[PDB]
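Taking it in order: structure first as structure tokens, then the write-up.
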Amino acid sequence: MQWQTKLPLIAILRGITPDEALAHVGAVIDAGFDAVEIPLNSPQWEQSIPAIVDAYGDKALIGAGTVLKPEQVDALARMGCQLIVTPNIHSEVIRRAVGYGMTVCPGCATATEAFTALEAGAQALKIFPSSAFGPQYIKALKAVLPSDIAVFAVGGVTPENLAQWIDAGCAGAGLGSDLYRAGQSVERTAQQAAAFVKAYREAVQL
Amino acid sequence: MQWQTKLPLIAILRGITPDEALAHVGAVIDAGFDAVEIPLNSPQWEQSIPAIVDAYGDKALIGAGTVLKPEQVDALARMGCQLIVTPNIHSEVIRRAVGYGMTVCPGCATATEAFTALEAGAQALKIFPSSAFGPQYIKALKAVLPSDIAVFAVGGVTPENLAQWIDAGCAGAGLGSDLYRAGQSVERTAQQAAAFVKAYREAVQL
Amino acid sequence: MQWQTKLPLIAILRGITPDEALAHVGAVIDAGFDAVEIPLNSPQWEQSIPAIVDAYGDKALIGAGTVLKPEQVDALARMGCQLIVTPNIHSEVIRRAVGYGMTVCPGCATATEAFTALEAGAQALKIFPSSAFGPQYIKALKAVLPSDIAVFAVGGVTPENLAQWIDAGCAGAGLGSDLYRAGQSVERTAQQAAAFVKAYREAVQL
């Protein structure tokens, strides 16, 4: 499947707090993001996730990252979570999430793990961590995966290096600490988001 | 096991058509190749594979690449396929192929995946994609795998870099787009095959 | 869990013989090592392992490397082995060893394999082979693994590069051929061990 949002960039907001969630999510969205996730190792995700679903779920794909256990999927479903991101391939996590009609983008590092993820019904794939591997690793995989699989680079993706993940055939990227680190200002988030979006538009044109 | 052909180089002919199969396979064989495979993402492999078995199966190991499903092994067996190559480790694919008396060289990326492949009875191993990993990755694995396992580099292997995969302890390599890209001339195939064979003979001597 | 020895460096003595075991183990210990293992591809490990348990097991963590099969764990338990090191993730090997009250540090290469190892009850993790991956790979993993997991670099770790594995967040490293190659002198072992310990003390201070 191709990606089902206007812009194939996932904003990852690791360690954000409930009191600052609405302002930082507003900042990425104002810049043209329409896919956002909050990792479950963030404090009080059980407050900020459903808060953000209600505030921004009509105009963006909202979800969760670092999802490791099936029962976490269950709780997130009741919250209105629409997107599941993961560091690893766990078949039952993927199966349960797909069952709720959620978009799942699970993390793998090898060809074996990637084909496993697809059999579980993953609609997209996350290659993690992408930096250590480089773009040529991704291009080598794409040549053997089904032609229409949406593939995301995650791990040290910058506005400066984004274009080479695009050239390698990625549908997009998930953006972590180069977009958001815990305790940075709203202005920093709005500055970084604009720069990523600008770099993407340039890369796609080329 | 050691490799059971005179020359441990696998010609990979991705995207070849039935009308050009005999000429390009003849070209690699004339150059001294005796192991060839046609990936199942090639158009009309069900015509070119059994055609090539009948024409060249007496003087070369003939097989299939990109084999992902047990039932594909079944169909290939009736065709006279002798060799199975894969991007990933799938235990039942390996088991069924070994059961037909086929030579199997399945693709892995880690130590865990490699030991899994051997328990399924793989007689050789493909490390894929090799370029991103480099020769030192391969040498590190060899130091822990059983001493007589035949190990093949696949992924961006060139006549220029071949020697360093040999120095790292590989029995050989599978050769993709640097040997054959779809729609290249027969002359190009004969030129590239000669260059790989020449580079191998130099590397083994050293 | 944090590491349960004074110094988080594992001496790996691949291919050592029973006649030289006591002298080379004494040399690493005299230098401040208190964790040692002998790989099962070493000749007559069934003599040198229990010999070393009796001589040095009161003042060091003593164990085995290259452990691939559950039944090997059983035999090692009767010998008094306290530590299990591996190249791969095998759930039942880890489970059986943990069951004997042994410290297990199994080898993985991906996030998927690492989470698998933890569910089997591994108290530490070995990232192998670390050199090809580099420190940034390790740091990327640490950011997603539970904060208190003890992580060891194994594969081409030198006194010169040790500090960058420390900076990346490793609890320590397992030291192979740069500490011991088969047939080197006792003096060489004592020289290399001192250099690793010195480099560790410098890295931790920084």
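All residue numbers here begin at 1 and follow the chain in the order shown.
Any Cβ shown, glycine's included, is placed from N, Cα and C.
Using a 10 Å radius centred on the Cβ of B:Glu37 (mutagenesis position) and all shown protein chains, the other Cβ atoms total 27. The annotation active site, proton donor/acceptor is assigned in Swiss-Prot to B:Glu37 on the grounds of a curator's inference.
The active site, schiff-base intermediate with substrate annotation in Swiss-Prot covers B:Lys126 and is backed by experimental evidence. If you draw a 10 Å sphere around the CB of B:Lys126 (active site, schiff-base intermediate with substrate), it holds 29 other CB atoms from the protein chains shown. For the recorded site, B:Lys126 (active site, schiff-base intermediate with substrate), the DSSP three-state label reads strand.
B:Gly156 (2-dehydro-3-deoxy-6-phospho-D-galactonate binding site) falls outside any helix or strand according to DSSP and counts as coil. Counting Cβ atoms from all protein chains shown, B:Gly156 (2-dehydro-3-deoxy-6-phospho-D-galactonate binding site) has 16 others lying within 10 Å of its own Cβ. Annotation comment: Swiss-Prot describes B:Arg14, B:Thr66, B:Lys126, B:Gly156, B:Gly176, B:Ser177 as 2-dehydro-3-deoxy-6-phospho-D-galactonate binding site.
Secondary structure at B:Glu37 (mutagenesis position), taken from DSSP and collapsed to helix, strand or coil, is strand. Per Swiss-Prot, mutagenesis B:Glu37 to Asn is noted as: 50-fold decrease in catalytic efficiency and 6-fold decrease of binding affinity.
According to Swiss-Prot, the mutagenesis experiment B:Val154 to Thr carries the annotation: Little stereoselectivity, accepting KDPG and KDPGal as substrate with roughly equal efficacy. Reduced the preference for KDPGal. It diminishes the activity against KDPGal and increases activity against KDPG.
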Q) Just checking the recorded positions B:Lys126, B:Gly176, B:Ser177: which sit within 10 A of B:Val154 (mutagenesis position), CA to CA? A) B:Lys126, B:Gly176
Q) Could you tell me the C-alpha distance between B:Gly156 (2-dehydro-3-deoxy-6-phospho-D-galactonate binding site) and B:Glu37 (mutagenesis position) in angstrom, no decimals? A) 17
Q.
I'm trying to understand the geometry here, so how far is the Cα atom of B:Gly176 (2-dehydro-3-deoxy-6-phospho-D-galactonate binding site) from the Cα atom of B:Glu37 (mutagenesis position), in Å to the nearest whole number?
A. 10
Q: Compare the C-alpha of B:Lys126 (active site, schiff-base intermediate with substrate) with the C-alpha of each of the recorded positions B:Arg14, B:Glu37, B:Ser177, and give the closest one.
A: B:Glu37
Q: Report the member of B:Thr66, B:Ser177 (the binding-site residues) whose C-beta atom has the most other C-beta atoms within 10 angstroms.
A: B:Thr66
(Q) Quick check: in three-state DSSP terms, what is B:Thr66 (2-dehydro-3-deoxy-6-phospho-D-galactonate binding site)? (A) coil
Q: Can you grab the distance from B:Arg14 (2-dehydro-3-deoxy-6-phospho-D-galactonate binding site) over to B:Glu37 (mutagenesis position)? Cα atoms, rounded to a whole Å.
A: 9
Q) Roughly how many angstrom lie between the C-alpha atoms of B:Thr66 (2-dehydro-3-deoxy-6-phospho-D-galactonate binding site) and B:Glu37 (mutagenesis position)? A) 10
